[PDB]
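**Q** Quick one: the structure is below, questions incoming.
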There are 2 protein chains.
Amino acid sequence: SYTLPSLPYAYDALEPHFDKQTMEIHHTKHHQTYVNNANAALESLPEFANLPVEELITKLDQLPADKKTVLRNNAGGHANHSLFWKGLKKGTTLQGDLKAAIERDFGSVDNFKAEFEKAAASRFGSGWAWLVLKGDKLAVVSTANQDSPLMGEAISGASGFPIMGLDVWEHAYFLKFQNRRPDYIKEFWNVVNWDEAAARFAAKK
Amino acid sequence: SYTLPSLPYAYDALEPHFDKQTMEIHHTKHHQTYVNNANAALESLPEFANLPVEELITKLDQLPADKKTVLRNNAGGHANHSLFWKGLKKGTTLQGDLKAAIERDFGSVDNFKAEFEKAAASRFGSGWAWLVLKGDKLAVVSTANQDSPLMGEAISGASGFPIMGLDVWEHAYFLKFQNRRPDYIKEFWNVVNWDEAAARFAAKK
Ligand code: MH2
Ligand code: MH2
């Protein structure tokens, strides 16, 4: 079964950029709820219940017809939030092989940032913006609700290994930013954990 | 040119059910943004710009290809919130012809409320739950993001003339209910404007 993961920091570690009350709520309520609803759906699927969530969401089409939606949504939610927390940290510097590949695939870091901001802002309703690795090339993609590019193009409309990503569901920014998702997106650059993105790139490039 | 409609009541007129702080942010920030972004997209379209928003969303297939998405999203937002505000009021009662119609089509009011509650809760991500009139038969449906049944099935996945509706985007309930959407859905019964729903049923158009 799944559990709510412990975090790489206290809820206040991303201040003054991301507010600690949202961090706490986001973890103990929203993420906890995906874990709980996934666990309920997995109760009758002992074979699938053993998989890592990040693997299960690559295998949705193998589930029973009546379980696919609820696990796409909840396992997706669990996988995406588990990744998200790892990708937040202050004080990092984009550098090394990851910086070089971003420059290569988008022309410059600023270009990538503009493209990422645009995908994040233009995702209408709930969803995520991502930096994915598609074989030998990095790309910016977005998905709806709790879909993940790990689910594949057919299900999610995107594909690739997520290097990093931004939650743009309203619960992630309402308290501090209300409807100003662009302001939230700007603050994200101060807490993007480039060290984690770098480690993930190193594992997969 | 669209304009943000003033509300038919003060921001605290739906207390203690729907919280006044949310009403003001919802109206003056979120709905304002749909008005502004729709207007922006319509400036180059004099043949569409001055039509009633509820007319525009019936003719999205008539638009230029590059305009269909932005106006589906923002004209739908404007149309939907305009309905919503008028479709909220304390001190009304489900009764008369509409009450009898609902009993006819759903078996009883409680059956209907259960179905509405179910559709409102099961809309994963952002969206709306609706009571619609599909040629003389009332139905419960929901849509994603700012889609409206008035847009038709191909676009919105639903159809029929909206009688009333509930906004289940997170911003509508985050401050007072956080992630507890079933709790917000229960409170909606205390503020749904059954008089305006009855007038709309009466008109059937
Ligand atoms: O989606 Mn948090
Ligand atoms: O969706 Mn207000």
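Following Swiss-Prot, chain A residues are numbered 2-206, in order.
Technique stated in the header: X-ray crystallography, 1.5 Å.
In case you wondered, yes, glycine gets a Cβ from its N, Cα and C as well.
Residues or ranges marked as Mn(2+) binding site by Swiss-Prot: A:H27, A:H82, A:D168, A:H172. One natural variant named in Swiss-Prot is A:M165 to L, and its note says In strain: B.
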**Q** Apart from A:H27, A:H82, A:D168, A:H172, which residues in this chain have a Cβ no more than 8 Å from the mean position of the Cβ atoms of those residues at the Mn(2+) site?
**A** A:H28, A:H31, A:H32, A:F85, A:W170, A:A173
**Q** Just name the recorded positions among A:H27, A:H82, A:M165, A:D168 whose Cβ comes within less than 8 Å of a chain B Cβ; none is a fine answer.
**A** none
**Q** How many Å lie between the Cα of A:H172 (Mn(2+) binding site) and the Cα of A:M165 (variant position)?
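**A** That separation, Cα to Cα, works out to 19 Å.
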**Q** Using DSSP, would you call A:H82 (Mn(2+) binding site) helix, strand or coil?
**A** helix
**Q** Tell me the Cα distance separating A:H82 (Mn(2+) binding site) from A:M165 (variant position), rounded to the nearest angstrom.
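**A** With distance taken Cα to Cα, A:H82 (Mn(2+) binding site) is 11 Å from A:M165 (variant position).
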**Q** Other than its own, how many Cβ atoms are within 10 Å of the Cβ belonging to A:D168 (Mn(2+) binding site)?
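**A** Looking across every protein chain shown, the total is 23.
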**Q** If you draw a 10 Å sphere on the Cβ of A:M165 (variant position), how many other Cβ atoms land inside?
**A** 24
**Q** List, in sequence order, the same-chain residues at least six positions removed whose CB sits under 8 Å from that of A:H82 (Mn(2+) binding site)?
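**A** When sequence neighbours closer than 6 are ignored, A:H82 (Mn(2+) binding site) has A:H27, A:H28, A:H31, A:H32, A:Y35, A:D168 within Cβ distance under 8 Å.
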